[PDB]
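Reading through the structure tokens given below for one structure.
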There are 2 protein chains.
Amino acid sequence: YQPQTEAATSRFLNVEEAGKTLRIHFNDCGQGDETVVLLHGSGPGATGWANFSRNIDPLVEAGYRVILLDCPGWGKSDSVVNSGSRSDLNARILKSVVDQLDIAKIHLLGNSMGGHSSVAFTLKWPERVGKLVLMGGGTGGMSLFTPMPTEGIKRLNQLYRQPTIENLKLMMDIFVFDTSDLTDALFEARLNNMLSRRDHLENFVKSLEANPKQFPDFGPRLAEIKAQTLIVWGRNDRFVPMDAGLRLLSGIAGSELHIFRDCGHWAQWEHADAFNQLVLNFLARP
Amino acid sequence: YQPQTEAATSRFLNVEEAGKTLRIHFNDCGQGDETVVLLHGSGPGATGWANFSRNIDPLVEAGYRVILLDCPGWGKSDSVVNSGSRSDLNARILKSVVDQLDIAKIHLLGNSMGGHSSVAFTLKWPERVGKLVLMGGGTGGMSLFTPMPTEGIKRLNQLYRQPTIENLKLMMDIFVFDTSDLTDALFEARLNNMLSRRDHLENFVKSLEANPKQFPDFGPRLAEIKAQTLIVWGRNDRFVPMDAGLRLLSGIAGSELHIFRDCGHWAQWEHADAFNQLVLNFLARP
Ligand SMILES: [Cl-]
Ligand SMILES: [Cl-]
């Protein structure tokens, strides 16, 4: 097995959204019968590839087709200004990409914003989803115990307005439990993605100005989900409180929640092996 | 491979406790470099064999020696009236058995009272334990959200006082999320273990009368634990509140918590397959 590469799996497709046509980027990996979509977080400089670099190969080696969608406003995809539901917007784009590639069912691994988007997608088109895996996100709403805006979201919002190296370091320093895990390659890739697309950073800020609540609260509709769901969270997540994971657990019947204590807001990376093993086990369930 | 039988693995050993010598029973299954000790709950009629019937074989087949200890006051072991710390009494007994069996290290799977016991043991003899797995128990203390005595505990205490088939069904009815799980076989074996040793039932009530707080609150000392720990819980556990699992999680560094939503107080049984998978993976980590 030869590890996958970004350039080799890179692809584009057009999607119709609100009367306008936008070019959307995504990485297509492997060819398996079952497909697994990975939706990135909302950090500045984030892309499907950089977010899931440590989880792509275990999925392909296992025989899954892996697609990492870069939501508009991030990566090589066109930028956009969202004044409505960010969650539903991305879900719409994924829907188009999925229909065009003629893919019937998909498993979802949503990270942070990706989690909200996966729940939105599953809520809208349940018949098009197999299993759902949520990490650090999934539903909008208030935390019962942690102050908001959270310590992390403040640094993320600040970085977006002032895309400096210092703010990138300020944000990432509390993004993961053990910063010794952050690599220079990782850091440099984000920074490069940040500075290479200032149109994204500017539109993200504008989206917040146009609509402060980018993510709907799907709480009351969680009873609708029939997909076998697995929720993953870090106990020390400083961006999205852990009790959000508890809410998702209480709302989705038959779900399970796995919490890593020594972990921040990026479990798929901080505890990659434990994570990839949980996911593969989960995805293999009947 | 032939499934393990309670009759074939049955064994006894003598342990010195409080100046007296009590006959302790336990089932010794399989062979393997590493040994996994399983500690049963505190329900009337409970035994190591009955509690872990769905976990013994996958454990043995994975290549572990499995010891199921029936703590004094339960099963074929001698009875006892405990006015001190239950968790510590049990850990002493295990310490004796493990020294007598010449076993250097042990992995632990503690169920409810068993979890409290595994933590007591790990706190006293950290050098003798490998990995720590706690299910529905581990530390005394108050719940932050659920009323105590809990709905489940009131029925467990009622059963001990008045050992009737009606009260056994009543306890079990809220012991698991899906009562369709309970088998006539499981029930009958429970009834037998209960009515068989009325001395145990009587001594449990006497112990409670002698000492209302059978389990010490290990919260302040949880930071002493260095064992890689895995905590498992049922969101709908009506005997021991799930936030107790959260406490273990926050207090034990490097630990992980896995919660089953549609699960009561007996996850090892209710979600046997997924539980065994979680444990085997866990036990296999370096
Ligand atoms: Cl991100
Ligand atoms: Cl029990």
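All chain B residue numbers match Swiss-Prot; in order, they span 3-288.
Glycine residues also receive a Cβ, built from the backbone N, Cα and C atoms like all the rest.
Here's what Swiss-Prot has on this protein:
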| type | residues | note |
| --- | --- | --- |
| MUTAGEN | B:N113 to H | 350-fold decrease in catalytic activity and almost 2-fold increase in affinity |
| MUTAGEN | B:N113 to A | 200-fold decrease in catalytic activity and almost 2-fold increase in affinity |
| MUTAGEN | B:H118 to A | More than 2-fold decrease in catalytic efficiency and 3-fold increase affinity |
| MUTAGEN | B:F177 to G | 4-fold and 8-fold decrease in catalytic activity and affinity, respectively |
| MUTAGEN | B:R192 to K | 40-fold and 5-fold decrease in catalytic activity and affinity, respectively |
| ACT_SITE | B:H267 | active site, proton acceptor |
_Tell me which of the recorded positions B:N113, B:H118, B:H267 ends up closest to B:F177 (mutagenesis position) in space, Cα to Cα._
B:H267
*asked:* Can you tell me which of the mutagenesis positions B:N113, B:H118, B:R192 is spatially closest to the residue listed as 'active site, proton acceptor'? Compare CA atoms only.
replied: B:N113
_Rounded inter-Cα distance in Å - B:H118 (mutagenesis position), B:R192 (mutagenesis position)_ = 22
*Which has the fewest other Cβ atoms within 10 Å: B:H118, B:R192, the mutagenesis positions listed?*
B:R192
*When you measure from the Cβ of B:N113 (mutagenesis position), which residues in the chain that are at least 6 apart have a Cβ under 8 Å away?*
B:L40, B:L41, B:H42, B:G43, B:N53, B:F54, B:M137, B:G138, B:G139, B:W268, B:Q270
*asked:* For B:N113 (mutagenesis position), which of the three DSSP-derived states applies: helix, strand, or coil?
replied: strand
*Under DSSP, is B:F177 (mutagenesis position) helix, strand or coil?*
coil
